[PDB]
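Colleague: Structure below; questions to follow.
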Amino acid sequence: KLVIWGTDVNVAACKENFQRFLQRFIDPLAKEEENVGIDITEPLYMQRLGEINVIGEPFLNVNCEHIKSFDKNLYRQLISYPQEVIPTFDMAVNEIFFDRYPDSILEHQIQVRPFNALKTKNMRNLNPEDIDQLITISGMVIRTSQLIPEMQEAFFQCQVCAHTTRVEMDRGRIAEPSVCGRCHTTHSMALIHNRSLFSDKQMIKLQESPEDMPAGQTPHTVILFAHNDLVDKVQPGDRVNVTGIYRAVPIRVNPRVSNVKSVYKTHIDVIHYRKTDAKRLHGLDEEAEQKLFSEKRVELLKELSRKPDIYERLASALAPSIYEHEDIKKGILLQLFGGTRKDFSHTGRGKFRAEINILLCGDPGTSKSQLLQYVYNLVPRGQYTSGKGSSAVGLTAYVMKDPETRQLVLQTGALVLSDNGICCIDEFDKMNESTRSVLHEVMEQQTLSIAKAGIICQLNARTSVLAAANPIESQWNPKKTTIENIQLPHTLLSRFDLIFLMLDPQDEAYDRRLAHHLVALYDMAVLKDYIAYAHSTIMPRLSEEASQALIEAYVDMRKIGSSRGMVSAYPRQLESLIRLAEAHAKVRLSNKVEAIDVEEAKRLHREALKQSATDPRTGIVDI
Amino acid sequence: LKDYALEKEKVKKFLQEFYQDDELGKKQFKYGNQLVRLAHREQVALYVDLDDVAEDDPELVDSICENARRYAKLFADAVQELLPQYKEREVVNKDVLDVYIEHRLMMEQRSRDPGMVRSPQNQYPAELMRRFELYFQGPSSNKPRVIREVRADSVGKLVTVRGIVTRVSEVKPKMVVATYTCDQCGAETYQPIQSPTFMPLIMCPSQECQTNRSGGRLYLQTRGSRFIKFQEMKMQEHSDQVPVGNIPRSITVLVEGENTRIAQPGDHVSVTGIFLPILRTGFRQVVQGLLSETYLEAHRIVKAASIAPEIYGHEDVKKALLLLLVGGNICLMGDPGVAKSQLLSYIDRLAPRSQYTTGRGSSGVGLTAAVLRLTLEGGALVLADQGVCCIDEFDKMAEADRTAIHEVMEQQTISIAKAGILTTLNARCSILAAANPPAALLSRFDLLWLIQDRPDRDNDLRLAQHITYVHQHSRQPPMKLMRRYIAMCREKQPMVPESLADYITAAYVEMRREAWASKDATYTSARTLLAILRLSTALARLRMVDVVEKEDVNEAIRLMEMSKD
DNA sequence: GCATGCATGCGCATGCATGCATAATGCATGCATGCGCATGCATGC
Ligand SMILES: Nc1ncnc2c1ncn2[C@@H]1O[C@H](COP(=O)(O)OP(=O)(O)O)[C@@H](O)[C@H]1O
Ligand SMILES: [Mg+2]
Ligand SMILES: [Zn+2]
Ligand SMILES: [Zn+2]
C-alpha cells in the first residue's frame, strides 16, 4: 500500500531511506570527544555496525538528532508513528549486517533503539495530541518492584489422547482451541503454564527534575514499565535519562468487575536509558568499564599531574564563583577523591569507613550554605536535609503498603538513597537526639539494622556527610570556649574528619577583595575526566616512612589536645589522617603515599581547627 | 415548546449576521473571522457571549439559560454545518487526528453512493469528526449566585458563581468516543460515552460480519479514540457571605479542554457553569427513589505611591515595603498597640500571590506539605511561591516552624523527609514578619525595623486626630494602578557598571570601619553589602534605568542606616 | 529549654446480618371426523 491508514508512512521508502542513511551519514562537528573510538573520516553508523559485528552485541543505539540532520521527514515520521517505523528499521539493519558480515553467529536478530529526542518541556505540559509519541525524561529512580512474568505463547495438552499444541498470543489475547486435533473431543484441551513461554516486566517510579518550573508546582512521580534486557539497569538514587513512548490505560471500577472508568490512567514505556550528563560527575556504572579510548586526554591529564601546582589549580577549579577560602575547597576535593576501600572481612573487624565526613561551624552570615548547595548540584547521588524537617523514620527505611498493588513491605529513606553518594545536613544543631542516635551507627559502621514486625534486615548506607552548624548564641562569643560554643557531645564530634571553625577577622584586605569580587560578579570537562580517572584507576598504598610519620602525628596530636578547653583527640583521628593521606596520594596520581602527603594532611588537620592561634590553656581563639 | 429547526436557523443567522464591534475603531466581521480561523487548526475552541445575542432576541437568551445543554449541542451542530462554507484552503500542517478525519471523509466519499440506503447506525458520530468546542459567557444582567442557595430549582440552569479555590486535580485525558476494530473485517465501530463508567463491547455490528455470521470480536484502539482535557476543582464561599455562626460550604466544578490549567489553589475565581446532577448507584439508603449528586460544569473561568494610607507615620517603613514588593525579607519588632498586623494585612491584600498566617492556627501541616488521597498538597509557603508571605506574632511560633522559615529565607527550598514523604519543594517567596520584643533575626534577616512607642505629646495628638478622622469620616485625610505599575516595573533588569564598584567598595569598607570603631555595634558582613546592592537594583528598576545610578545607592545606604538606628 | 508521657489519630483484616442472582418440561382439553344404528321419507309397480 502507498500509505498506512491513519498515517502517511510508506514501508519500502522508509526501509530504503534507513539503509542509505546507515551508509551515508557523516558529521564534522562531532569530534573525538563523543565520536569515541571511531575513524571520523569514515561514515559513523557503518563503523558502529562493524563494531557490533566485532563484539556481537545484538543491540544498536541511534541518536535522533543525526537522523533529523540527514532529513526532517524521517525524523517526523519516527516521532509520530514509532510502531510503524521501528520494525522497518530492525530489518533494514539486519539485512545490511548479514550482507556485509555473513555467517556471524548471533542468538537473535538486531533491534534498533532510538535515543535523545529533543524535548525540554515540563511533563505537566503534555497534551492528548502527544499520546503514543516518543518523549524524553530526566529523573531519579526511587522505587523498583520485583520482576513479573507475562506470557507470550501458551501450551495446551489434550486430556484424552495426550496431544499437545502451542498457541501464540495475538493482540494480547490467547484463544484456546475448543476441539482437539486427533480425537476431535470438545473442550479436552487444558492449559499448562510451566510449559509456556514468558517475558520479564518491571515497574519503576521516577521523580521529575524539570528544567522549566511554573509557579507553585509540587513534585511529580512517573510510572515506567521496562521489559526484557532493560530490567535491573537502574538502581534507586541514580539520576538517569529515559526515552520512551507515552501511553494511556483504562482503570477497572473494582477488581471483581469488568467495568472501566472514563478517566484514563497514564504511564510511559521505556525504550532507552542514558547515564551521561554535562553538569554532574560520572557515575560508578561507566567507571567499571574500559571506555577511556581518549588516549589524548589520558596523556594530557597524566602530563598535568606531574606539574607541581595542579593541586592548588584543582582547588581553584572546583568553584569559580566562591571566595578565597582555599582550605575548605581543598578539603572538599579530598572528600571527592575519598580513601581506599580496603577489605577487612577476613580480619573479623567488620567494615572500615573509607570516606570523609566534614563539619563547618560558623555564623549564619557566611557561605557554608552556598558550598553545600554547590556540592549537592555537582555530584550525582546527592541528598540534602535541613534541621528538624526530617525525622528518624524519614531516614533509613519505613514500612509501607502499595497503593497500586497489595504490599511493598519496606521503602528506603534519605540516607540509603545516598549510598555511595553525598548527604548534606544543614542546621545540625536543631536535630533531636532520636535522629542523632541513627547517625551514630550510620557514621561509623556504614550499615543499618532494622528490626520490626516481620521485618529484620541489614542495609548498606555507605555515605559521606557534609554537616553545617551554628554557634549557640548565633555568634562566636570569644569569652566562651570552643566546646561551649559548639555544644555537641564529644562522641558525635570525634567522628568528623575535618572541622572548620569559620571566624571573622575583619581584615581590610579581605573586605576589599570580597567587595570587588562580589560586585564584579555583576575546563569543567577536563576536571570531570581527571576526577573520574583518578577515582577509578589507582589504589594508594604507604610505606614505613608514612607509618612512622602518622604515629608521630598521632602522639603530637594527643599531647596538644590533652589540655582542657580545646577539642580532645581520640584514636579515630589517626584513621582520619590515614584517609586524608590516601586522598592526597590519589590527587597526585600516585600509587605510593609519600611523607609529603602525610605532612599535608597534618597541616590541614592543624589549620582546620585553628589550634595554632588558639590559646592552649584557656581554649579561646585569638588573632 | 418550539421546534428546534427554527431556532437552529436563527442561531445560524445570528452567527452570520453581526458586524458591529471592533477594537481598533471600525466595523469588523468578528464571527466570520472566528469561523474562518476555525476552518483550519488555528483555533480549537469558541466562546459565545450572551450579551451580544440579547440585542435582537431575549427569549433565545432565556431558553438558553433554562435549557443550557440542549442549546450548547444545537450551537455546536450549527457551527459544524457552517464550517464548510467558510473554508477556503486545505490544512498547511496537520497532526494525527486530522489525518484520521481526512482519511475517513475521503473513503466515505469513495464508497457511499448518494442513492443507497444507509442505516441510522451507519453514520459517523457527530463529535468524532468535530474538533471545536463551544462555551458560553454569562449574561451581564444575570447576578452571580451564592454556593449555599443553589438547590434543586437550579438543576439544569445556567449559573455564575464566585468563590475561593482549595483543590485542583492534575490533568488527565478523558474518553469521549471509543473506537473498535473487528477481528475479521476492515470496518470501524464507534461507542459514545456519556457515563462515569462504561462496559466495553465484544461482538462486531458490522454488516459483513452479520452477513457471514463470522462472530468476529472487537478490540479497542487508543489512536482512533477521542480524548479531552479534564480537571476537577473545589470551591468555597467567601467569609463575607457566611451567615452567623455557620461554616463555609463547598462545591465541585469540572473543567474542559481549554479551560484546563487556568486556576491554581488559593485563587479567587468567577465561574460560568451549568448545574447538573449525577445518578448515584451504590450503598443502600433509607429513602426509596432516584437520588443524585450535584456538580458544576464550567465554560469560563476568570480570576512614591501611598501604601496603607490609613496608618499614620512609618514613611520609611512604607518605602522599604514598596521596595520589597518591587523586588531586586523584612522583620518588624514593635511594642503592643502599634498597628503592625494591619500593615501585614494590607501587604497580603495588595500582592497578587500572597499568604497571611496568624500563629498556631496554621502551624505544622499548615506549612510545608502533606499527602492526601495519592496527591501531595502544599501549605501557605508553597502557595505563596513567587509571591510575598506574611507572618504575624513570629516569636510565638514553634521551633520547627521557625527552622522551616529560616530555610525558606536562606536556601529558598524546603526539604521534607518523613514516613511517607520524601520531597524538595520550591518556595521562591519573600517573607515579611511581625513580632514583639536576639541574634537570629539580625543575622538571618536583611532589614529589621524596631518600632518603639515614645509618648511624645505632638505625635500622640496627631495620631489621635487621624484616628478620629478615620472613625468619623470613614476615609483618610486629603490598588489596580499600583499593581499595574509594579508589573510594568518588574519587567526590566538594570545592571551594575564597572566604575561604580570602586565607590561602592569604598563605602562598604568605611561602613565596616565605623562598625569596628563602635564596639557596641553587632553585625556587619557581606550580606549587608548584598542587601544594599539588591535595594539599589530595585530602585534603579523603579526608575526603569538600564544602568545603576548614584541616587539609588545613597537611598539604600540611608534606609539601612535608618533601620539600624 | 530539654527530656519524657501520652491522649489522639490512621490504615487493613475478619465476622455477621441483609441483600442479590437463577431459571423449561410435562400433561390436559376441545375441535373434526369415522362407524354402527334406528327412524322416517320418498319413489316406484
Ligand atoms: N499609626 C496608627 N494609625 C492608625 N491606627 C493605629 C496606629 N497604630 C495602632 N493603631 C490602631 O491600634 C490597633 C493596634 O492593634 P494591632 O495592630 O492588632 O496590634 P499588634 O499588631 O501589635 O498586635 C489597630 O486596631 C489600629 O487601628
Ligand atoms: Mg498584632
Ligand atoms: Zn485429543
Ligand atoms: Zn467486524
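For chain A, we keep the numbers from Swiss-Prot: what you see runs 149-670, 683-783, in order.
This deposition comes from electron microscopy, 3.1 Å.
Each Cβ is built from the backbone N, Cα and C atoms, and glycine gets one as well.
Looking at Swiss-Prot, you'll find the mutagenesis A:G364 to R noted as follows: Reduced MCM complex DNA helicase activity. No effect on MCM complex formation. No effect on MCM complex ssDNA binding and ATPase activity. If you look up Swiss-Prot, you'll see A:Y471, A:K516, A:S517, A:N618 marked as ATP 2 binding site, on the strength of a large-scale study or a structure entry. The feature ATP 1 binding site is assigned by Swiss-Prot to A:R497, A:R643, A:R732, A:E735.
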Colleague: In whole Å, note down how far the CA of A:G364 (mutagenesis position) lies from the CA of A:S517 (ATP 2 binding site).
Modeller: 24
Colleague: Please tell me which one of the recorded positions listed here (A:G364, A:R497, A:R643, A:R732, A:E735) sits closest to A:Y471 (ATP 2 binding site), measuring Cα to Cα?
Modeller: A:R643
Colleague: Name the recorded positions, out of A:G364, A:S517, A:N618, that lie close to chain B, meaning a Cβ-Cβ distance under 8 Å, keeping sequence order and answering 'none' if none do.
Modeller: A:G364, A:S517
Colleague: Using CB atoms and a 10 A radius, I'd like the single residue among the binding-site residues A:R497, A:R643 with the highest neighbour count.
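Modeller: The largest 10 Å Cβ neighbour count belongs to A:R643.
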Colleague: Please state whether DSSP places A:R643 (ATP 1 binding site) in a helix, a strand or coil.
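Modeller: Where A:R643 (ATP 1 binding site) sits, the three-state DSSP reduction gives coil.
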Colleague: Could you tell me the C-alpha distance between A:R643 (ATP 1 binding site) and A:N618 (ATP 2 binding site) in angstrom, no decimals?
Modeller: 18
Colleague: Closest of the binding-site residues to A:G364 (mutagenesis position), Cα to Cα, picking from A:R497, A:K516, A:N618, A:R732, A:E735?
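Modeller: Among A:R497, A:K516, A:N618, A:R732, A:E735, A:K516.
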Colleague: Find the one among the binding-site residues A:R497, A:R732, A:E735 whose C-alpha lies closest to that of A:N618 (ATP 2 binding site).
Modeller: A:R732
Colleague: Show which residues of the chain containing A:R732 (ATP 1 binding site), separated from it by at least 6 in sequence, have their CB under 8 Å from its CB.
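Modeller: Expected: A:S642, A:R643.
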Colleague: Which has the fewest other CB atoms in a 10 Å radius around its CB: A:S517, A:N618, the listed binding-site residues?
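Modeller: Result for the binding-site residues A:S517, A:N618: minimum number of other Cβ atoms within 10 Å at A:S517.
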Colleague: Within 10 Å of the Cβ of A:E735 (ATP 1 binding site), how many other Cβ atoms can be counted across all chains shown?
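Modeller: Here the count is 17.
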Colleague: Around A:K516 (ATP 2 binding site), which residues of its chain at least 6 apart sit with Cβ under 8 Å of its Cβ?
Modeller: A:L508, A:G510, A:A616, A:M650
